[PDB]
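Presented below is the structure to which this report refers.
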Amino acid sequence: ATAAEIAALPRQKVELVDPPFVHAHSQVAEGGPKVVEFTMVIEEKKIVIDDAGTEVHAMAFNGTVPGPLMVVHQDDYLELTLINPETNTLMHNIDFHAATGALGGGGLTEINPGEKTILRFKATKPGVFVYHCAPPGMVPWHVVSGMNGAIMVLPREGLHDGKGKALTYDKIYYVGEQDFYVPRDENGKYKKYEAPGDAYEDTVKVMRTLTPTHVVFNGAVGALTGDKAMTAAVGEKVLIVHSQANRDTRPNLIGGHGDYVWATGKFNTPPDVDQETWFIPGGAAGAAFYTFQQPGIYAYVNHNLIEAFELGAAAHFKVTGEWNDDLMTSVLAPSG
Amino acid sequence: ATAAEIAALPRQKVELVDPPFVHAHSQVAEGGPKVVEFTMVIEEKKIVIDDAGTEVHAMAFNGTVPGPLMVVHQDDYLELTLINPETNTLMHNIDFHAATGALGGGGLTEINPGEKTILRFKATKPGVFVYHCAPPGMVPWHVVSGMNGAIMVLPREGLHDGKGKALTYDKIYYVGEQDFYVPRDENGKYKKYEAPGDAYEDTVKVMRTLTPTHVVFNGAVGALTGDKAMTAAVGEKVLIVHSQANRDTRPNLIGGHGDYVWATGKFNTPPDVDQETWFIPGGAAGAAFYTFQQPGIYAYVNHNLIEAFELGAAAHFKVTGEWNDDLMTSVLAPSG
Amino acid sequence: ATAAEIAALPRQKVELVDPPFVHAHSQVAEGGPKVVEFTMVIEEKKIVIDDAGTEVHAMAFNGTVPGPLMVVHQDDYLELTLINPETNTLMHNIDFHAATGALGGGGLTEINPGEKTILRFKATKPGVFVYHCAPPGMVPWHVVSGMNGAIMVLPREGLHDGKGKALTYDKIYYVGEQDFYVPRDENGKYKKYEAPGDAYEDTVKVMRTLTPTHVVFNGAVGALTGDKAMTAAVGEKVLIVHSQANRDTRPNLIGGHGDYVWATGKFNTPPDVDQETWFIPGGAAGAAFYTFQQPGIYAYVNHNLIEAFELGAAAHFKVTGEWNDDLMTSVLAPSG
Ligand SMILES: O=N[O-]
Ligand SMILES: O=N[O-]
Ligand SMILES: O=N[O-]
Ligand SMILES: [Cu+2]
Ligand SMILES: [Cu+2]
Ligand SMILES: [Cu+2]
Ligand SMILES: [Cu+2]
Ligand SMILES: [Cu+2]
Ligand SMILES: [Cu+2]
């Protein structure tokens, strides 16, 4: 492309929405390449992650853990204005696994409190990708403190299955999975700290055991269950984007399946089909497409069941509709 | 199909066999869809898992760990009669990852000791799938007490490679891998209990470390060696089904290979080929197809060698036949 | 082929080079099948793996960790002369995952100090494969002491993508990743031992936690950084072979991508494309192909960031050339 051409492309600002929801977008690109603008303010803040009042000094892109999903199409440019308020105490930056060059952008976006920066990159590869903060020397600490999210770079013509047939979803959810490593005192009680840096030494010791104290979705145990369960209806097509910036996970829609799963998260890699449990390595995002056939409650979990039911990696889906006795039926209900 | 159409389908009662063997079946479906009937009695029993006399309070479908492999064909119906003896102490149920609806069937099959239930579901997706108990509130505990197994839903036309060429096996084996979390006393000695519930609190603490004390095949260290080593002969085609309902595994046939491996366990997903070590995420089953070319003993392991040789994840294959010097030969035997 | 036919085949002696470099070879095979000859002397030796001076009694093929990459073409024969010097104290052998029979060669190459052996096998399957020592009863200990490496069996027609188009690399690097389990004293300080045998009991204890103290590339923290960082240029095509003989890893080229990744390491299995982070299960080798588009420093890591930045699994690439502002540009540098 020429220099003037890039400068002449339309610029479009988008209003982000907090996970698990996703901002307005079209599956098939509308018009030619655009420079899609996003702005995110970094917020260091204490959040409670379990039912025992356990605290973590989160480092949250846009104030949420995970950071929000940004959606663009292949060959659009993503132009992000990143802000680090003077009220914060640490330097931060951002690495887009979707980008090319300067460590994904980390080398060009190091901002101290009181500073901002604007990074632009061409989304040349289609798929869902992880993005995360990565200050040299303290990379895992920022990432396991919740400073990561994902973006989706849709093919300009939308999604397709391995045979080239269109796959159009009715709704999309973004489930960011987070491994936390919270220090405990000799009595086994989780410790609280006045400032983020105060917990650094204690936190790294726990990180080295490679064993998280919590593994959660949307920043807390149960954040996506109960009255916050995701929803769908029989017949509805749903895309579930899942990311884990630091550790492996194995998603499974209990009661359902992954009809088409881009396990590696890259759309040019044909999707696996009829999946029970898929695998997303730490440092990546993946996406699963499913058409609901049965109403009721479903569980969506990291299928190491200890991580899901003891550590927190479990969400729910409430589905409306009519039951299908052909697919499943209780011939004889539990009885003496 | 309507309830009437289903009621008219032929029915076939299958008699299950203990792993690693698989009940009689035909790779290519014989006739149209039918309701395949199975029965399994749940047995809470003590099992010894290592040569130090270590005990586990197993919760075993059909009395074995793993539960038996159930085989049907795509679009047949699987009708399971599940029984929970009055002699047992806990409520149990069953979730088939192969099924669609009510958490895989667990929501319709919760049975207290003294009860039974009959669940029918349509096997709409081809492949190997995990099945496991999942009582609300105590899911991982039952699964890591051995209450899990798998089923195989064969394509009606049998197996095929990525280009459609038929793949017909001479023998099939089912290796169920189990991660156990046995509590120890302050002297590093494994503890024993007189009841399942008695070990609950202690076990959950070990489960949370995400570090199993034992990782075994067919319920115990060395279970599939010696009197129980699997067999084959040079030239024979063997399908090795492998499942792990809670934790990741990486199977590898030492001395052999995975000629065709449906690593995700789903038959509509083309198999990987010429594999040395494949990967099966916790919560799934996979299947490898191999034609033996060399006689002798083979070791089949989870290739995290510590898990295989320190923790117990190792099985043996004794293969008969003529040695092939073209493939491998000792030009010079170990010598001065 | 008969013994006579093989004996008539041409023979080529190859000089091995130390990782991460690879001995000279041709991507497209030169002529017909050949007996490719390699010689490796095993050296039990003390090595330092970090800046603090932590010692490990390595068991090293060719004196390095990982052992060197051997390259042949499909259907060539690999003839290895393996020597166990009388200065060593343990018995050693070798299992080539690329071979067929006798536990990969392990059952035919057990040599005590002062002995040697020559093993020949036909490289029937294309791909990168792990090779490692495996003495009955002491398997994981030799492997996690560094006694493993990899080989590459190139298709006779060189590499191609999943659609048949040729993929020709300009450079190739072999990154061997090693999980180490070093004992610590009551002060949390790593222990040193006079003889390798002295460390066995303490080491096995650490091995059983399934938590390595160090995870490194080319035998040491920072081994592939600074003056030893890998190098490339904008426009250059690089193949990165990565192996892990005992534990899972998830490689990621920070700032770049895996344009084509044979994640399972087998060339007849179509490669995934546009990868951010790929996955190689313990007990296997994988390979990624990338054409650099941006100059500057890149980090190549196991993307569980704790393993990368706390445990040692991070390498660097220095890349020469012109920055591409179309791909990425800082619209606004960090500022107030
Ligand atoms: O930016 N490091 O993955
Ligand atoms: O039924 N939970 O895997
Ligand atoms: O030779 N054991 O993987
Ligand atoms: Cu940060
Ligand atoms: Cu990254
Ligand atoms: Cu149960
Ligand atoms: Cu399940
Ligand atoms: Cu050795
Ligand atoms: Cu091996």
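We number chain B the way Swiss-Prot does; in order, the residues shown are 40-375.
Even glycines carry a Cβ here, placed using N, Cα and C.
Sequence annotations record features per position, and here Swiss-Prot assigns Cu cation 1 binding site to B:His131, B:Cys172, B:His181, B:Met186. Positions annotated as Cu cation 2 binding site by Swiss-Prot: B:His136, B:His171, B:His342. Here Swiss-Prot notes a mutagenesis experiment, B:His171 to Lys, with the remark: Loses nitrite-reducing activity. While the structure shown retains the original residue, Swiss-Prot records the mutagenesis experiment B:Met186 to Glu with this note: Contains only a type II copper atom and fails to catalyze the reduction of nitrite.
Listed in sequence order, the recorded positions among B:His136, B:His171, B:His342 whose CB lies under 6 angstroms from an atom of ligand 6 come out as none at all. Just so you know, of the recorded positions B:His131, B:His171, B:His181, B:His342, the Cβ with the fewest other Cβ atoms around it within 10 Å is the one at B:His181.
Proximity to chain A (Cβ-Cβ under 8 A) holds for none of the binding-site residues B:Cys172, B:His181, B:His342. In sequence order, B:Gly143, B:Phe168, B:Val169, B:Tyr170, B:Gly322, B:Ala323 are the residues near B:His136 (Cu cation 2 binding site), counting only same-chain partners six or more apart with C-beta under 8 A. According to DSSP, B:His181 (Cu cation 1 binding site) is assigned to a helical segment. Surrounding the centroid of the Cβ atoms of B:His131, B:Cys172, B:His181, B:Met186, where the record places Cu cation 1, the chain contributes additional residues within 8 Å, namely B:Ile81, B:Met98, B:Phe100, B:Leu129, B:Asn132, B:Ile133, B:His171, B:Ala173, B:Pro174, B:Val182, B:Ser184, B:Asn187.
Under the three-state DSSP scheme, B:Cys172 (Cu cation 1 binding site) falls in the coil class. Closeness to chain C is evaluated for the recorded positions B:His131, B:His136, B:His171, B:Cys172, B:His181, B:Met186 by Cβ distance, with values under 8 Å counted; no residue is counted. Under DSSP, B:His342 (Cu cation 2 binding site) is assigned to coil, being neither helix nor strand in the three-state scheme. Within 10 Å of the C-beta of B:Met186 (mutagenesis position) there are 28 other C-beta atoms, taking all protein chains into account. Residues near B:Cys172 (Cu cation 1 binding site) in space but far in sequence (CB under 8 A, at least 6 apart, same chain), listed by position: B:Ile81, B:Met98, B:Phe100, B:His131, B:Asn132, B:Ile133, B:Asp134, B:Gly145, B:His181, B:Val182, B:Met186, B:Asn187.
B:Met186 (mutagenesis position) carries neither a helix nor a strand DSSP state and counts as coil. Calculated from their C-alpha atoms, the gap between B:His171 (mutagenesis position) and B:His342 (Cu cation 2 binding site) amounts to 24 Å.
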